[PDB]
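Taking it in order: structure first as structure tokens, then the write-up.
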Amino acid sequence: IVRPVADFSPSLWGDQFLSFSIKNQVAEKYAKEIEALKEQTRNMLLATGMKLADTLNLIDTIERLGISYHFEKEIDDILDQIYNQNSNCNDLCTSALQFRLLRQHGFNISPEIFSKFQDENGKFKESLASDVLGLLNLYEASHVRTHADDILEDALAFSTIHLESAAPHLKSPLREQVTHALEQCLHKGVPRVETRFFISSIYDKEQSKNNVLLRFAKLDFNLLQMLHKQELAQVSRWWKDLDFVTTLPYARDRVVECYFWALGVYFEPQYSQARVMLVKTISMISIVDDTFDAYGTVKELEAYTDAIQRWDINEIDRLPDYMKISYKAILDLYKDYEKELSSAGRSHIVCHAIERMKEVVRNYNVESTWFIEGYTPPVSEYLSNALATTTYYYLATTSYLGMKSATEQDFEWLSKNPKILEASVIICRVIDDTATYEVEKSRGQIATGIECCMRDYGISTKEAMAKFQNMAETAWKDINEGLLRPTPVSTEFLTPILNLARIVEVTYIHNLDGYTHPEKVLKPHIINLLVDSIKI
Ligand SMILES: O=S(=O)(O)C[C@@H](O)CN1CCOCC1
Ligand SMILES: [Ca+2]
Ligand SMILES: [Ca+2]
């Protein structure tokens, strides 16, 4: 059997993450000062007689500084108050910020708040073109619309064209904030990534910065980073001891990139166990993906697929040696999961992730069959198979395993493919297909999403690209509506799904695959998040 030529670049990281020993002295000093700064900051939030604009800016700053997870109660109480008071009487900057912060937190504030800023056409008054802070907040707000917010249809185009026009002459760091925003809006960004940029590039350079907040933000960021580095070392040791690097050399070695993905889903200390479990899964299904894609024969993949469905160590003999390696590791990983959850009495819930893995692997096999037969399905049939092969139903389910307050009813809700999950899956599917179209067309993949789309509708590659973009825009409006209260499950279980969508946007920015090619996109992120501390 002549296998295909391996052409994945090695891990760019070597072992620089394998061993990290926390300096307990520094950690305890940071935590002790953070405790004091946390209380000071709580008192800023609870201060009476604050103006609306002042309150919204405080909340926004604390969120962008990445320290709002300390104040979920306080911030919710305040936004709820603001939501229920309906004092509609402000300027563009405050109105746009009010709208965004309320919507991001699930408060269904009416988009009518923007009507005073528009003419009879629903087009924004061009007289606002010289209000940069208004334009910026409108811009950010434009990204949180649902299907009921067509009044905001023009906001993105309007704010973008005038922000671009104004940017070169703005003072710093406002210029850099505007420029960054035009490239990466806050709502669709990975929170830690935007937080790192905001702290170091913007807030630290603001003449008006609050010193208590800056200090709090730098210490908290660097302390959590210590945890993230301990987690990544622990995960690096686990991966090294699997040695897929050598025994399965055909597969992408990207456990660091997988950790960045898990960090994007949640960064908070309380999700440490959830994070470690998740990254192991992303890493392992990545192995399986490359087994189907870039190594295994048709006959081999059939056997592998059927053994996964049956899920039993007795099936290993029916597999080639190299497939036995990953197959035992997969079964082992889930036994580890059950054991790790045993003391919380939550072992039983692991079955949900297992069934989603089986689903993924079934659809991998279908994808291979199609490729071998040279079959180009209609878009509907393509999607019925390729949505699961994003792995996103699977990763979302996996993300709940370590979350201590996840219940059976939460998994039951997720198992029904709720709308917010479906949207996140679609975004991953259509962005991936837009980015990887030309590469996979050269590899002979006649069953790529874009190809299917072209042949089905009889349209050019350009028009097919656009239709997929539309599906992405539709899906983000669905995610946004999916966050509005009342929510079908607690918000804590929506945020990972939202964050999975963000990860797509961030990983495939400027239409390239940053997971397969981490050097351009992911590498600076990983360095900013997991190598370099923020200089204090
Ligand atoms: O290279 S593609 O195969 O087109 C896209 C893959 O990166 C998708 N998987 C890989 C493993 O991590 C989860 C997503
Ligand atoms: Ca693949
Ligand atoms: Ca793909």
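We number chain A the way Swiss-Prot does; in order, the residues shown are 13-548.
Technique stated in the header: X-ray crystallography, 2.3 Å.
Cβ from N, Cα, C; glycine included.
Swiss-Prot annotations:
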type: BINDING; residues: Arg264, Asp301, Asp305, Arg441, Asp444; note: (2E,6E)-farnesyl diphosphate binding site
type: BINDING; residues: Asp301, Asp305; note: Mg(2+) 2 binding site
type: BINDING; residues: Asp301, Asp305; note: Mg(2+) 1 binding site
type: BINDING; residues: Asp444, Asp445, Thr448, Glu452; note: Mg(2+) 3 binding site
type: MUTAGEN; residues: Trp273 to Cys, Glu or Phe; note: Catalyzes the conversion of (2E,6E)-farnesyl diphosphate to beta-farnesene instead of (+)-5-epi-aristolochene and triggers self-alkyation of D-444 and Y-520 leading to enzyme inactivation
type: MUTAGEN; residues: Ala274 to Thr; note: Relaxed product specificity leading to equal amounts production of 5-epi-aristolochene, 4-epi-eremophilene and premnaspirodiene with cis,trans-farnesyl diphosphate as substrate; when associated with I-372; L-406 and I-516
type: MUTAGEN; residues: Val277 to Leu; note: Catalyzes the conversion of (2E,6E)-farnesyl diphosphate to (+)-5-epi-aristolochene and triggers self-alkyation of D-444 leading to enzyme inactivation
type: MUTAGEN; residues: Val372 to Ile; note: Relaxed product specificity leading to equal amounts production of 5-epi-aristolochene, 4-epi-eremophilene and premnaspirodiene with cis,trans-farnesyl diphosphate as substrate; when associated with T-274; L-406 and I-516
type: MUTAGEN; residues: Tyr404 to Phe; note: Catalyzes the conversion of (2E,6E)-farnesyl diphosphate to (+)-5-epi-aristolochene and triggers self-alkyation of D-444 and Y-520 leading to enzyme inactivation
type: MUTAGEN; residues: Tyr404 to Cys; note: Catalyzes the conversion of (2E,6E)-farnesyl diphosphate to an unknown sesquiterpene instead of (+)-5-epi-aristolochene and triggers self-alkyation of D-444 and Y-520 leading to enzyme inactivation
type: MUTAGEN; residues: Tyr406 to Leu; note: Relaxed product specificity leading to equal amounts production of 5-epi-aristolochene, 4-epi-eremophilene and premnaspirodiene with cis,trans-farnesyl diphosphate as substrate; when associated with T-274; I-372 and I-516
type: MUTAGEN; residues: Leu407 to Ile; note: Catalyzes the conversion of (2E,6E)-farnesyl diphosphate to (+)-5-epi-aristolochene and triggers self-alkyation of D-444 and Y-520 leading to enzyme inactivation
type: MUTAGEN; residues: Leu407 to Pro; note: Catalyzes the conversion of (2E,6E)-farnesyl diphosphate to (+)-5-epi-aristolochene and triggers self-alkyation of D-444 leading to enzyme inactivation
type: MUTAGEN; residues: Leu512 to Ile; note: Catalyzes the conversion of (2E,6E)-farnesyl diphosphate to (+)-5-epi-aristolochene and triggers self-alkyation of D-444 leading to enzyme inactivation
type: MUTAGEN; residues: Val516 to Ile; note: Relaxed product specificity leading to equal amounts production of 5-epi-aristolochene, 4-epi-eremophilene and premnaspirodiene with cis,trans-farnesyl diphosphate as substrate; when associated with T-274; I-372 and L-406
type: MUTAGEN; residues: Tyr520 to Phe; note: Loss of production of aristolochene, and accumulation of the intermediate germacrene A
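The two recorded residues, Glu452 (Mg(2+) 3 binding site) and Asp444 ((2E,6E)-farnesyl diphosphate binding site), have Cα atoms 11 Å apart. Checking the binding-site residues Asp301, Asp305, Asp445, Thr448 against ligand 2, the ones with a C-beta less than 6 Å from an atom of that molecule are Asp301, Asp305. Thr448 (Mg(2+) 3 binding site) has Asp301 as its nearest neighbour among the recorded positions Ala274, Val277, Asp301, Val372, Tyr406, going by CA to CA distance. Checking the recorded positions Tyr406, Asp444, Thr448 against ligand 3, the ones whose Cβ sits under 6 Å from it are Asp444, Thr448. Checked against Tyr520 (mutagenesis position) by C-alpha proximity, the binding-site residues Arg264, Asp301, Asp305, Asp444, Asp445 yield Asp444 as the nearest. Within the set of recorded positions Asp301, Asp305, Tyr406, the entry lying nearest in space to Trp273 (mutagenesis position) is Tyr406 (CA atoms). Screening the recorded positions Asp301, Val372, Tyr406 for a C-beta under 6 A from any atom of ligand 1 leaves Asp301. In the three-state DSSP assignment, the secondary structure recorded for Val516 (mutagenesis position) is helix. With all protein chains in the displayed structure included, the most crowded Cβ environment within 10 Å among the mutagenesis positions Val277, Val372 is that of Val277.
In this structure the C-alpha atoms belonging to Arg264 ((2E,6E)-farnesyl diphosphate binding site) and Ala274 (mutagenesis position) are separated by 17 Å.
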